[PDB]
Amino acid sequence: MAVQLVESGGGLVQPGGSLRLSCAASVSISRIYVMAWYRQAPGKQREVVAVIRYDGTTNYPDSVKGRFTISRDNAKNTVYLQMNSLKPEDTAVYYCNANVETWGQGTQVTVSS
Amino acid sequence: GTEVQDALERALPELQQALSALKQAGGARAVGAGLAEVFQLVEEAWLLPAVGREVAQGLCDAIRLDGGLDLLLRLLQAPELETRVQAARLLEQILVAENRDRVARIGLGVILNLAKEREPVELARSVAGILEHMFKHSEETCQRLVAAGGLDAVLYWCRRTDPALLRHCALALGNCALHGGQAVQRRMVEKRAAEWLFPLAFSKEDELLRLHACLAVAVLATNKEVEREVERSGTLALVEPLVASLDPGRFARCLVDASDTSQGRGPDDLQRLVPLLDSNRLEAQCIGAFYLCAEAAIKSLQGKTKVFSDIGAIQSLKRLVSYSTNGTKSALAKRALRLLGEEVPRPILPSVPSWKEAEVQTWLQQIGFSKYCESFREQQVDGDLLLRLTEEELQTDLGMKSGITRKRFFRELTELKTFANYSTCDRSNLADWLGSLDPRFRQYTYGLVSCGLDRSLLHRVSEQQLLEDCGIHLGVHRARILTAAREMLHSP
Amino acid sequence: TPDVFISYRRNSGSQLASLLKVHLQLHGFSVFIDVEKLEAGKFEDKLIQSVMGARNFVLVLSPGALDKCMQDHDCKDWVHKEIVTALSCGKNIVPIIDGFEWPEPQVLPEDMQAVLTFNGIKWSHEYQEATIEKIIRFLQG
Ligand SMILES: NC(=O)c1ccc[n+]([C@@H]2O[C@H](COP(=O)(O)O)[C@@H](O)[C@H]2O)c1
């Protein structure tokens, strides 16, 4: 099934402070096996930020463990990534990913004044 | 709108008639007739299935606020019982949540003192219905009726033969595990309630009683601390063949042809049954799904399906059919969905065999094995080469030295393997055949279809071929696949 | 290990058996009930296990469908087999009667049934907790 994803949020935040990014799908989010949020720094390779499966079992890298939170909402089919304490090194283009092949569009996120 | 008015046009000045007769007392000769006039036709407001259900519930403030229920509860202390046994019926018939809150507030203790008398069956029936509708108020009243002698009355009445009394007792015992939290459910087994539900569950006289008793025992065996004591009672086995044999269409026909028990649970407190679908105990899930599909089949014949909309219960059914290993529960949920007029969701699985190198890189990033990505990039590994990856090539060619690392990688590999989409290469649908025996067998469905193995070609295999060609390493799984495959030797 | 076993006619004598089982479980005696082994239980996969584990065999004599056991010499009669196994083992056989139709000595021959040499217990419906203390007697587990 050709699934289209869209991302929303981002922009510029002050160093230290919260933000919420959202990825919305074109089908029911409960049918998809795995959802994830990826990060692309300028001039480097991608990295994973958050994963979630069909039963709500999440896994985070040891760097963002305790600061980021991923959760899916089924009323409006949307996966949310909440960032609480932002550091100056979290400036990148963020993506959502369905299964392993379906990609999104990505949004820019910077943290300065 | 218009149908709504016709109910209370008669109901309202006739319920005033009632008020009049309640509080105008000519002792035993005239209270009797008044109670019969208000029993014959007030309960028939539940016999109008178009409107007139909602009307009663709302209209109970015209009786309760004026004080009529309080007036009769102050007058039910008459020493004679004849004018009390026929009067306590309208108490349970006019019990709604707003009428329940003030009786739970003030007036408690006359029911606890009337429950001491257990000889008259016409009295005990009404007291059992009173306790049934009183259980469901709140946690504090549940704790007060378990802390008092409230449970002993319905526990003593379980040894009777009256059908209506036993049905009311079965419905009464189930409104305690809902509104009791966890400590009241831990006290109920201490008060030996799960054992006295064996006669109400093992009853070949009414199936309604069996269903009510099995839902009542299933809503209580979800606690892990008391589960080991509920299985000792000897009743946790009865729920499986009960929900297996009984068809929810039959149970609907037994609910739609009866003149009472229509719109059984209702949209008010049905949600308490919803977490039982998501609970760990499978029998609670199947009994909840059974009751939901039965009431759906009841309510689908009318245009009252939209009360499923604003409560979002169709959503909860749609989320539990995909990725669910339970034949009965998923079958009942798909039946409910197709009868209510909605489609069954299909899972969206990753098409692993038609992958490229980039998808392998991304999946390695996802599972946390990023340190090896460049190695996988150097050797040009894609999905077809990944699904057939062995331990020796993993150790030498890809550089995984440790054995624990390789065990972790094969753990993630099997987890990905059971949840893949093989429709691009599997023509004869071997994945569902393997998943039928056990879901943990679905992981093999690639190796088989890679070794030119088909259903029609599956029964003429040897264990040596399964070991060396299809790569099945566990002897237990090989034995199970062999005995399940060669049983259908020459079926076509 | 189940201490006692209760057999019953499938149609009549079903609710009383449940009351006996619940009262006896409240008394703590490990009691085994058995349900619908007409063709499945024919392999004695559970029959001999129940009649060996049970020390005191119990009978509920409701208005009984003895028509399958009386005027029927056949050794394939299921209720007759599950009764004569307890008769042949000769353990404690205490029956509970409830206004049952008393059988004639001319029918149920001496080699078929010899349970008539015992005195059962009459069930009470008004107050049940009096006869239970008389059924806890005559067990000898
Ligand atoms: N089918 C029905 O729902 C039905 C039938 C007869 C009486 N009643 C009365 O309706 C009231 C319903 O109150 P609750 O649903 O809030 O417990 C009760 O007083 C009950 O006795 C309901």
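Heads up, chain C uses Swiss-Prot numbers, so what you see runs 561-701.
Recorded method is electron microscopy, 3.7 Å.
Placed from the backbone N, Cα and C atoms, the Cβ positions cover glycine too.
Summarising the annotation, Swiss-Prot assigns active site to C:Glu642. What Swiss-Prot lists as NAD(+) 2 binding site is C:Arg569, C:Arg570, C:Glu599. Quoted from Swiss-Prot, the note on the mutagenesis of C:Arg569 to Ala is: Loss of NAD(+) hydrolase activity. C:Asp594 to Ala appears in Swiss-Prot as a mutagenesis experiment; the accompanying note says: Reduced NAD(+) hydrolase activity. Under mutagenesis, Swiss-Prot gives C:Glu596 to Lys with this note: Loss of NAD(+) hydrolase activity. Abolished ability to promote axonal degeneration following injury. One entry in Swiss-Prot concerns the mutagenesis experiment C:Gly601 to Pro. Its note says: Loss of NAD(+) hydrolase activity. Abolished ability to promote axonal degeneration following injury. What Swiss-Prot says about the mutagenesis result for C:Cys629 to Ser is this: Abolished ability to promote axonal degeneration following injury. According to Swiss-Prot, the experimentally introduced change C:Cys635 to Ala is described as follows: Abolished NAD(+) hydrolase activity. The annotation that Swiss-Prot gives for the mutagenesis experiment C:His685 to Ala reads: Reduced NAD(+) hydrolase activity.
Cα of C:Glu599 (NAD(+) 2 binding site) to Cα of C:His685 (mutagenesis position): a distance of 34 Å.
C:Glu596 (mutagenesis position) is 27 Å away from C:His685 (mutagenesis position) when you measure Cα to Cα.
In three-state terms derived from DSSP, C:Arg570 (NAD(+) 2 binding site) belongs to neither a helical nor a strand segment and is classed as coil.
Note on C:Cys629 (mutagenesis position): other Cβ atoms within 10 Å of its Cβ, all shown chains, come to 22. All protein chains considered, the CB of C:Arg570 (NAD(+) 2 binding site) has 13 other CB atoms within 10 Å. In this structure the alpha carbons, written CA, of C:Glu596 (mutagenesis position) and C:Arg570 (NAD(+) 2 binding site) are 8 Å apart. Whole-number maximum of the Cα to Cα distances across the NAD(+) 2-binding residues C:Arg569, C:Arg570, C:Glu599: 15 angstrom. According to its DSSP assignment, C:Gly601 (mutagenesis position) is helical. Within the group of mutagenesis positions (C:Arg569, C:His685), the Cβ with the highest number of other Cβ atoms inside 10 Å belongs to C:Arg569.
Spacing of the residue listed as 'active site' relative to C:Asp594 (mutagenesis position) is 11 Å (Cα to Cα, whole number).
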